[PDB]
Amino acid sequence: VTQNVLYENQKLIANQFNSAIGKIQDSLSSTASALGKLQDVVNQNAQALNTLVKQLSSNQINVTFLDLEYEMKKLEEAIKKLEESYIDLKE
Amino acid sequence: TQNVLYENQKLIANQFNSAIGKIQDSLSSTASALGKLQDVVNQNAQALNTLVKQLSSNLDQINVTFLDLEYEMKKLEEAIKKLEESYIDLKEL
Amino acid sequence: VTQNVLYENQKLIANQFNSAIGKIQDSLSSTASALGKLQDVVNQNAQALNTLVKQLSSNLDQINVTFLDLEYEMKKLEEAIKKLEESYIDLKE
């Protein structure tokens with residue numbers, strides 16, 4: 001019920017929130033990196049399968065490719081946007 | 001001071017809401033990426049299986065596996081929905 | 001506008017923040033699980049393709065199959081869950 005107690009709790013709240021921001025940023029960066037690796041490998045093996053198909057026909061099957069660039073960029077943008085969610089209290 | 005404490009409380013709420021929105025967006029794009037991954041991986045598993053089948057009717061130990069991420073994608077959508085309940089509306093203060 | 005309302009709002013804010021942190025930890029858990037499932041299926045279909053290429057080459061030098069290792073990213077997601085555990089707010093009397 002004291003102004004001092006309220007002020008201390010407020011600083012605690014802001015500091016814990018700010019601490020969470022950095023951790024969530026790292027998790028977003030690791031998720032984007034994992035998606036990039038997945039795209040690389042899936043497309044490489046799709047290309048191997050396609051090459052195998054046509055090299056076997058040199059002597060019906062639809063291979064598909066993956067594009068996750070937009071989602072990965074949205075994750076990077078979230079990282080930069082969260083940079084702007086930090087709390088800077090007055091006083 | 002009472003004034004400044006209240007302004008800080010509202011700043012805290014606004015920053016928190018903006019972070020929640022950005023995190024919801026990130027979760028949406030992760031679920032969308034996961035769905036695309038499932039579609040493409042299963043389509044190429046089908047292609048490999050069809051190649052095996054057409055090769056054996058012209059070995060039977062080649063095992064193709066398929067992916068089901070739909071429980072995880074639904075959990076990401078649920079997280080979005082639940083974070084929607086964590087918003088603090090200024091009228092709540 | 002009144003210190004008692006400020007105190008109540010402070011408790012409301014802290015509880016919504018803690019609940020959001022829990023939801024975010026859950027989303028990270030389900031993302032790590034989806035990533036592990038993806039690695040399993042992608043590598044199993046890679047090995048299936050490689051086995052097919054070898055059995056046809058013993059029946060193709062240019063065909064390269066690659067494998068996926070997401071272990072660093074998955075450990076970093078588990079790490080984010082663990083660190084976020086230290087971000088909870090314990091207000092007191």
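Numbers run from 1 along the shown chain.
If you're wondering, the header gives X-ray crystallography, 2.3 Å.
Every residue, even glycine, has its Cβ placed from backbone N, Cα and C.
Under its natural variant annotations, Swiss-Prot gives A:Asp40 to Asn (Swiss-Prot position 950) the following note: In strain: Delta/B.1.617.2, Mu/B.1.621. Residues within less than 8 Å, Cβ to Cβ, of A:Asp40 (variant position) and separated from it by at least 6 positions along the same chain comprise none.
For A:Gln44 (variant position), no same-chain residue that is 6 or more apart in sequence has a Cβ closer than 8 Å to its Cβ. One natural variant catalogued in Swiss-Prot, A:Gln44 to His (Swiss-Prot position 954), is accompanied by this note: In strain: Omicron/BA.1, Omicron/BA.2, Omicron/BA.2.12.1, Omicron/BA.2.75, Omicron/BA.4, Omicron/BA.5, Omicron/BQ.1.1, Omicron/XBB.1.5, Omicron/EG.5.1.
Among the sequence features in Swiss-Prot, the natural variant A:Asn59 to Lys (Swiss-Prot position 969) is noted as follows: In strain: Omicron/BA.1, Omicron/BA.2, Omicron/BA.2.12.1, Omicron/BA.2.75, Omicron/BA.4, Omicron/BA.5, Omicron/BQ.1.1, Omicron/XBB.1.5, Omicron/EG.5.1. Residues near A:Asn59 (variant position) in space but far in sequence (CB under 8 A, at least 6 apart, same chain): none are found.
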(request) Take A:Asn59 and A:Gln60, the residues on either side of 14 unmodelled positions, and give their C-alpha distance in whole angstrom. (result) 16
